[PDB]
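Structure record follows, encoded as C-alpha cells.
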There are 2 protein chains.
Amino acid sequence: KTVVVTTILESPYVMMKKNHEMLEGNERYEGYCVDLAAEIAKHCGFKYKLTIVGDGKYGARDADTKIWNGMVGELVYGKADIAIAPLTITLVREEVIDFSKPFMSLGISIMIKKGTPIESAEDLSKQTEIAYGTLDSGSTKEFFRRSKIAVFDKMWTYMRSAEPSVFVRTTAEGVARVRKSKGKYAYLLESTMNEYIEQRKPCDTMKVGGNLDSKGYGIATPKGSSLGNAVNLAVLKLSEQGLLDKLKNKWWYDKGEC
Amino acid sequence: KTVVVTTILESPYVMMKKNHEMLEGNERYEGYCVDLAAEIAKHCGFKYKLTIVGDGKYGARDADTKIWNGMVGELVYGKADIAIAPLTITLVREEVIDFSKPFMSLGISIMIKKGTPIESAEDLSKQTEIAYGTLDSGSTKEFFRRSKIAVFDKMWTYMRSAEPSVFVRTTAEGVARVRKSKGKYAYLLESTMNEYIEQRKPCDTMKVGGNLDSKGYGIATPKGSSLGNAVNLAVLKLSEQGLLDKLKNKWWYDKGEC
Ligand SMILES: NS(=O)(=O)c1cc2c(cc1Cl)NCNS2(=O)=O
Ligand SMILES: NS(=O)(=O)c1cc2c(cc1Cl)NCNS2(=O)=O
Ligand SMILES: N[C@@H](CCC(=O)O)C(=O)O
Ligand SMILES: N[C@@H](CCC(=O)O)C(=O)O
Ligand SMILES: [Zn+2]
Ligand SMILES: [Zn+2]
C-alpha cells in the first residue's frame, strides 16, 4: 500500500518546484524534507505519496471543541500515515502521536530587521516601542502560553493582550511583517527558519541572541503504528551516515545569497 | 520494587561527593545525572538505587563473541532496569535497548593542549606528528569505525593501526594524556565533556574547531520495558519546564574556574 505522507509548505523543507502545473505526483515538490522523504522511504522500502496539509497549520488542539487541526490532526483522525515536516516534538503531541528521534535540532530564536535596538529576549520584555509575536498554531506560541520563567511569562502576557494581533498565520507572513515594519516588529520563530531567511535576499533580516530553549523536529506517525519502528531506525542510520547534515548544507548554505 | 539505575563515573554527570567514604546509598554521588535521575524518579513515582557499572564502560559489542559490555550490557543482560548517564543514542544500541528522546545535545569535538597547531579534524588528518585517539568501547570510537566520510575514514585508518595504542579506557585517562604529552596527543571526545574540562583548573586544554557531527544523550531502558514510556514523557516534561537547561547551567557554568 502506498503510504500517505502529510507535510506543510515551508521553505526550504517543502516548496513548489518552479514548474508544476507540470510534472505531477511527488515530482511537484522539492526541498529538505522532500529529499528526506525519499531516502526514508528507500530504507524502509515503501512507496509513498506526498500530500500538502489542508488548513496549512502544524497542529494545535482547539481548546473549545478539543479537535486537532493541522498535520498532527491529519495523523490523529486517520487522514495520513506519516508526517515528514518541520514538526516539533512536544509533550502534548507525544501524547496523541508517536515521534521518531529528532532528525534536526533547533530552538526558539528572535528575528529582527538589521539595525534594531534589540539584543535578547530580556530586552524585548523591558519595552513597548517594539512589538513582537509568534506564528499561530505552533510550538512557539504554546511555549510561551505555558512557560513558568520570569521573562517568558511577561513576554506572553504582552502578546496575548496586544492589539492589533502580534500573531501571524504563516512564517512568510511573519517575515514580511518584520521587513515592512521598519524595525518595529520582532518575530519569535524557530532557529532553523531564522538562519534560512538570514541567507536570502534582500538580506535585511538577522538572528540575534542565543536560543530561548532547545528541542527538535521528529518524524511523526499515528500512535501505535508499525511504521514508527522502521522509520525511527531509518532516521538514526541516516544521521550517523552524515546525510541529515549534508542536506542541511544543500538547502541552507550552498544556496546562500548573503 | 526498587529500580536499579546503572550509571558511570564521568564529570560532571556522576561524581563521588567529597565525602566518598562517609555517606551511604545514593547520597555518595552528586552531579548533573544524579539530579536528573532524581526528578525522573519523582515524576514517575518510583524509588531507585544508583549503582556504578562494573567494567566502567559505556557499551560496545565484542565482535568475537557478540556479547555486550558496560551499561548497554547491564540492560541487555538483566543486571539493571535503567541507565541514567551520558549514554549516546546510536543505531546499533537502539537495536538492543530502548532510548528516551534526547535530554541533552552534543557532537564530537577535539581537545588539545593550548598552543597546539591544530584547527580542525582535517588538520589532524593531514599530519602524523600529533597523535589523536578516543575512548574505547564508546560512541565515538564506533563513529569512526563506521564513517564513510573521506576525512574520518583516514583518521580511523591511522587510529586503528597506531602504536602505542591511541585509545584510552576512561575519559579521565584521555585528558591526562593530552596534558602530559606537551601537545603531541589530541583527544577526540564529546563536546559536552570538552566544554566542562575547558573550564577547570589547570585550564591548559582547549576545545578546537566545530563539532564533527550531531547527536544526543538518551535515558536507556531494556527493550520493551514498562518504564520506557513513563520515563520518556518525564524527559519531555522536564525539558519544557526548563529544568534541563537550569540543571546544565548549574554543573557546567556556575562551576567555572577560568
Ligand atoms: N544534537 S540533537 O539533540 O539536535 C540530535 C539528536 C539525534 C539526532 C539528530 C540530532 Cl541533530 N538523530 C540520531 N539520534 S538522536 O539522538 O535522536
Ligand atoms: N536540540 S536537541 O536535539 O539537542 C533536543 C531535543 C529534545 C529535547 C532537548 C534537546 Cl536540547 N527535549 C524535548 N524533546 S527532544 O526532541 O527529545
Ligand atoms: N514548527 C512548529 C510551529 C512553528 C513555530 O511555532 O515556530 C511546530 O512544529 O509546531
Ligand atoms: N557518550 C559516549 C562515551 C564517550 C565518548 O564516546 O566520547 C557513549 O555513549 O558511548
Ligand atoms: Zn505555483
Ligand atoms: Zn519537577
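The first residue you see is number 1, and the count goes up from there.
Yeah, the Cβs are placed from backbone N, Cα and C, and that goes for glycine too.
B:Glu190 (L-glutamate binding site) falls within a strand segment according to DSSP. Sequence-distant neighbours of B:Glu190 (L-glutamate binding site) (same chain, six or more apart, CB under 8 Å from its CB) are B:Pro86, B:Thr88, B:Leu106, B:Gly107, B:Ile108, B:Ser109, B:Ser139, B:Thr140, listed in sequence order. Swiss-Prot lists B:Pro86, B:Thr88, B:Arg93, B:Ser139, B:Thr140, B:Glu190 with the feature L-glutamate binding site.
In the three-state DSSP classification, B:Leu91 (mutagenesis position) falls within coil. According to Swiss-Prot, the experimentally introduced change B:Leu91 to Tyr (Swiss-Prot position 504) is described as follows: Promotes dimerization. Strongly reduced desensitization.
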Cβ within less than 8 Å of chain A, restricted to recorded positions B:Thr88, B:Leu91, B:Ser139, yields B:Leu91
Under a three-state DSSP reduction, the secondary structure at B:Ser139 (L-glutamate binding site) is helix
For ligand 4, pick out the recorded positions B:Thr88, B:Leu91, B:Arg93 that have a CB under 6 angstroms away from one of its atoms. B:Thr88
Site extent for L-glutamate (largest Cα pair distance over B:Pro86, B:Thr88, B:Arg93, B:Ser139, B:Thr140, B:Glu190, Å): 18
Using DSSP, would you call B:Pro86 (L-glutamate binding site) helix, strand or coil? coil
